[PDB]
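Participant: First the structure, which I've put down as structure tokens, then a few questions once you've had a look.
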2 protein chains.
Amino acid sequence: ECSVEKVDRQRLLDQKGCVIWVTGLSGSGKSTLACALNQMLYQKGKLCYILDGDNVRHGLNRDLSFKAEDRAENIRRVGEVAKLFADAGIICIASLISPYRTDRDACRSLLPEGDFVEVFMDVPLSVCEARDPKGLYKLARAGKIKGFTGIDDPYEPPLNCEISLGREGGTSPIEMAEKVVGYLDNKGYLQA
Amino acid sequence: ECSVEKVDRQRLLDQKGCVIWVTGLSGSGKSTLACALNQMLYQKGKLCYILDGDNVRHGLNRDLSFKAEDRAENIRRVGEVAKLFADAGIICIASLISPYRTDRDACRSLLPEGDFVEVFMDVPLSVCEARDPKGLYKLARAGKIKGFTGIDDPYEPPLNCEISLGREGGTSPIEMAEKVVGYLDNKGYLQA
Ligand SMILES: Nc1ncnc2c1ncn2[C@@H]1O[C@H](COP(=O)(O)OS(=O)(=O)O)[C@@H](O)[C@H]1O
Ligand SMILES: Nc1ncnc2c1ncn2[C@@H]1O[C@H](COP(=O)(O)OS(=O)(=O)O)[C@@H](O)[C@H]1O
């Protein structure tokens, strides 16, 4: 143990470290929400870092597939990394499909109460598939991708998340980010 | 890709993200060097974070043993995590025995040239064993620990590290940290 503590890092950054865990089907707007939130927090002088499922999967998790056991390990490792970022005082935004409740719950358990903010992109499959920005649903339908979440692999929504976004429609990435920032501000995470 | 870039995070923190990779036998002073450096950088208003072999091994790497293949994975994952910290703009201090050259070299390869500073605690086994602060060498001699680095498992020193510390003796953790801080300062890593 070193003399420099988490509260020292928070004092330096004037914010509190935490994990914003963004979960949802492909196409539910996780990544655009993460980017909008990051931009908004940056402009307020707060330091964020995004752990994106796809990106981490080309580095730390390059060894993992999409078999259920590998998704569990993917989520577990991201959870541990996010905890480290939080301990460093960073507002860490994890954005992964993260389809299994038990695995997201395990990530929550790694952190002190209040430090893990589960954010659900509450968007139905039909809307996600109509967007299909990356053509993944198209690929899954054409049979190229087996066991695609929402098609032939399960997504289990959060039963008690802190924030639920996107259900209404005609709500923008920026408006949704504003809701998250408002929540963080009220919970006291935006000042030491 | 989000609009907020690494240079934006560096601008916010007034420093450059990097990996300070501290390697050496058990008892060579890695952890006291890491703590002294962290304290010193904190007092200068710079944000550091220490990834310590033992600690990470109770979380992210809780699944790994000390078999050579598991040490390789331990090092590989820490290298990827340290890269993320560097990308976040943090001065990331990795402090692991990290005994194999090929594995440390692989971590170096993950980063742009200049962003990985390999620091060797150049302290002979005999001095490390005389210190034996945690009683590990005692345990290895008594046979409790098989394949202990330096005893019955190999340590391969860096052939071309940026900084080599501790060989003289009567050099303190703080004096050694000062040398590292001087190097970082001169390389420009302590300002945006
Ligand atoms: N079978 C699949 N299901 C979902 N995503 C997949 C699949 N195969 C490849 N991918 C890709 O992997 C990305 C999702 O990765 P993650 O967010 O990390 O998933 S997770 O389920 O393990 O949390 C998708 O954007 C997509 O690009
Ligand atoms: N066989 C071993 N060799 C070295 N360290 C061990 C061994 N077994 C347990 N340990 C513990 O693990 C710590 C070292 O872990 P690491 O720094 O992560 O090692 S590394 O070789 O894989 O990089 C030691 O401080 C010690 O507490």
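Residues displayed in chain A correspond, in order, to Swiss-Prot positions 85-276.
Quick check of the header: X-ray crystallography, 2.0 Å.
Yeah, the Cβs are placed from backbone N, Cα and C, and that goes for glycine too.
Not my notes, these are from Swiss-Prot:
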- A:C86 to A: Increased catalytic efficiency in oxidative conditions; when associated with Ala-119 (MUTAGEN)
- A:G108, A:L109, A:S110, A:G111, A:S112, A:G113, A:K114, A:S115, A:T116: ATP binding site (BINDING)
- A:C119 to A: Increased catalytic efficiency in oxidative conditions; when associated with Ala-86 (MUTAGEN)
- A:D136 to A or N: Decreases affinity for substrate and catalytic efficiency (MUTAGEN)
- A:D138, A:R141, A:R155, A:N158, A:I181, A:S182, A:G231: substrate binding site (BINDING)
- A:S182 to C or F: No effect on catalytic activity (MUTAGEN)
- A:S182: active site, phosphoserine intermediate (ACT_SITE)
Participant: Select from A:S112, A:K114, A:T116, A:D136, A:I181 the recorded positions whose C-beta atom falls under 8 Å of at least one C-beta in chain B, and return them in sequence order or as 'none'.
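Facilitator: In terms of proximity to chain B, the recorded positions that count are none, since no Cβ is under 8 Å.
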Participant: For a Cβ distance below 6 Å to any atom of ligand 1, name the recorded positions from A:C86, A:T116, A:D136, A:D138, A:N158, A:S182 that qualify, or say none.
Facilitator: A:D138, A:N158, A:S182
Participant: Return only the integer: C-alpha distance in Å from A:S110 (ATP binding site) to A:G231 (substrate binding site).
Facilitator: 13
Participant: Among the recorded positions listed here (A:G108, A:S112, A:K114, A:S182), which has the Cα closest to the Cα of A:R141 (substrate binding site)?
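Facilitator: Given the candidates A:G108, A:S112, A:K114, A:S182, the nearest one is A:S182.
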Participant: Determine, using Cα-Cα distances only, which of these recorded positions is closest to A:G108 (ATP binding site): A:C86, A:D138, A:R155, A:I181, A:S182.
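Facilitator: Of all the candidates listed, A:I181 is nearest in space.
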Participant: So of A:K114, A:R141, A:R155, which of the binding-site residues has the fewest other Cβ atoms within 10 Å around its own Cβ?
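Facilitator: Comparing Cβ neighbour counts within 10 Å for the binding-site residues A:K114, A:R141, A:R155 gives A:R141.
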Participant: Which chain neighbours of the ATP site, leaving out A:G108, A:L109, A:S110, A:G111, A:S112, A:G113, A:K114, A:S115, A:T116, have a Cβ atom within 8 Å of the mean position of the site's Cβ atoms?
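Facilitator: These residues sit around the ATP site: A:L117, A:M205, A:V207, A:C212.
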